Amino acid sequence: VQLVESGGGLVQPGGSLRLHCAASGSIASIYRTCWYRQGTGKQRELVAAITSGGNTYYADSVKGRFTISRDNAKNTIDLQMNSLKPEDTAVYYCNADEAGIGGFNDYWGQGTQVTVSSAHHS
Amino acid sequence: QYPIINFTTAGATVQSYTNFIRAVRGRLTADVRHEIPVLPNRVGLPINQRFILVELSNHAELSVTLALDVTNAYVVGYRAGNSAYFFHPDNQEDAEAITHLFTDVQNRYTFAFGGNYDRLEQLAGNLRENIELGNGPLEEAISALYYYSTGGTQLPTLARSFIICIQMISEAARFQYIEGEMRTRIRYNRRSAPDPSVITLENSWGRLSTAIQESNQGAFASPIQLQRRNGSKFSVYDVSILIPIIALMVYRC
Ligand SMILES: [Cl-]
Ligand SMILES: [Cl-]
Ligand SMILES: [Cl-]
Ligand SMILES: [Cl-]
Ligand SMILES: [Cl-]
Ligand SMILES: [Cl-]
Ligand SMILES: [Cl-]
Ligand SMILES: [Cl-]
Ligand SMILES: [Zn+2]
Ligand SMILES: [Zn+2]
Ligand SMILES: [Zn+2]
């Protein structure tokens, strides 16, 4: 199973992005599908997750602002990101993880950059 | 519904933990071999008496309910919210039995691993020797079990959390010695990994059950080797010395 993320980019504070992840194979039976993020020089951290049963989890830092969705027929996982803040700047990764149910496979995307910033002054 | 015993880590004291473990031992079990209670024989045990439930809550007011098999005091699975999770059953009879647990949940899952320590340690990425026990660890394990049900817990953290719960509940019910170890951690507000004395007792529970029930008027056919806190080995030759140590035994034919 391959995961490919898209939809990253640069927004001004208060802006919105929607991240997309396309899986190359069926995710219907994969227990956890998640978005993680890694800021410069920091460790990767869980942002949001949704289970094959439809239950959801959000990190405190993003509750209310982000919405994770999952389509088990199209094999996609999305992250709607609203009211973005500079602190949200990071590389975002999609993750599809069997997590010990059915198996132990754990798939990661290559990551996509999200930058929340005012205009640069070159 | 099977009997339920409640415990909360919020404001936990030595007394409240003591009351909890005593209640658990009470729902698990008068039938005594050489002064030590024996758990019910699986043969003849009706399915409506097969399990007990331990509902754990923490400061975050999250709750999970563990299911213990009364024949061995061990955790077979748990419920969090609308979901239940079970260790991979060893046989068809056990797989059928667990269908009787948490029957009203919307989502049921069976893990691709069993609940034995040797396997859980691998999945957790740590040996029991390097996993802290105490009120803090238990509080964290409860949250982790709960959030596994919503996608917020990775497998290694889940496995570590099982290792914590099984020791602080199942092994504590099985051994007054291990109960005492947990009481000490609570008393002094400490968290620390179990020492070799604890690990070796856990590993030896089945062997001790067999040695005790097969003994010659309390004397062991062959000595059982245990470890002291400092890892040094010593031998036990008699049931009498274990009376303050082991609280429950698995039934032996
Ligand atoms: Cl994509
Ligand atoms: Cl310019
Ligand atoms: Cl309590
Ligand atoms: Cl005796
Ligand atoms: Cl519960
Ligand atoms: Cl049978
Ligand atoms: Cl299987
Ligand atoms: Cl004490
Ligand atoms: Zn999409
Ligand atoms: Zn620039
Ligand atoms: Zn049945």
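Note that chain B carries Swiss-Prot numbering, so the residues on display, from first to last, are 40-68, 71-294.
Recorded method is X-ray crystallography, 1.6 Å.
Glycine is treated like the rest: Cβ placed from N, Cα and C.
Quoted from Swiss-Prot, the note attached to the mutagenesis of B:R83 to A states: No effect on the toxic activity but suppresses the vascular leak syndrome. Of all the Cβ atoms in the protein chains shown, 16 others lie within 10 Å of the Cβ of B:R83 (mutagenesis position). A coil conformation is recorded for B:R83 (mutagenesis position) in the three-state DSSP classification, outside any helix or strand.
Listed in Swiss-Prot as a mutagenesis experiment, B:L109 to A or M is described as follows: No effect on the toxic activity or the vascular leak syndrome. Packing around B:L109 (mutagenesis position) is summarised by its Cβ count: 26 other Cβ atoms lie within 10 angstroms of its Cβ, all protein chains included. DSSP classifies B:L109 (mutagenesis position) as strand under the three-state reduction.
Experimental mutagenesis at this site is recorded by Swiss-Prot as B:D110 to A, E or N, annotated: Suppresses the toxic activity.
Counting only residues at least six positions away in the same chain, the Cβ atoms of B:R66, B:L67, B:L80, B:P81, B:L86, B:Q90, B:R91, B:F92, B:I93 sit under 8 Å from the Cβ of B:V111 (mutagenesis position). Quoted from Swiss-Prot, the note attached to the mutagenesis of B:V111 to A or M states: No effect on the toxic activity or the vascular leak syndrome.
Per Swiss-Prot, AMP binding site is recorded for B:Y115, B:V116, B:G156, B:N157, B:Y158, and the stated evidence type is experimental evidence. In the three-state DSSP assignment, the secondary structure recorded for B:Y158 (AMP binding site) is helix.
Look at B:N132 (mutagenesis position): DSSP puts it in coil. Its Cβ placed at the centre, B:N132 (mutagenesis position) has 8 other Cβ atoms within 10 Å. Where Swiss-Prot documents B:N132 to A as a mutagenesis experiment, the accompanying text is: No effect on the toxic activity but Suppresses the vascular leak syndrome.
The active site annotation in Swiss-Prot covers B:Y158 (among others). In sequence order, B:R169, B:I204, B:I207, B:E243 are the residues near B:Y158 (AMP binding site), counting only same-chain partners six or more apart with C-beta under 8 A.
Here Swiss-Prot flags B:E212 (among others) as active site, drawing on similarity to another entry. Secondary structure at B:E212 (active site), taken from DSSP and collapsed to helix, strand or coil, is helix.
Summarising the annotation, Swiss-Prot assigns active site to B:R215 (among others) and lists similarity to another entry as the type of evidence.
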B:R83 (mutagenesis position) to B:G156 (AMP binding site) - Cα separation in whole Å: 19
B:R215 (active site) versus recorded positions B:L109, B:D110, B:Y115, B:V116 - nearest by Cα: B:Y115
Closest of B:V116, B:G156, B:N157, B:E212 to B:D110 (mutagenesis position), Cα positions, recorded positions only: B:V116
Neighbours of B:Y115, B:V116, B:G156, B:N157, B:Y158 excl. site residues, C-beta within 8 Å of centre, AMP: B:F128, B:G155, B:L161, B:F203, B:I207, B:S211
Distance check against B:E212 (active site) for the recorded positions B:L109, B:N132, B:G156, B:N157, keeping those with Cα within 10 Å: none
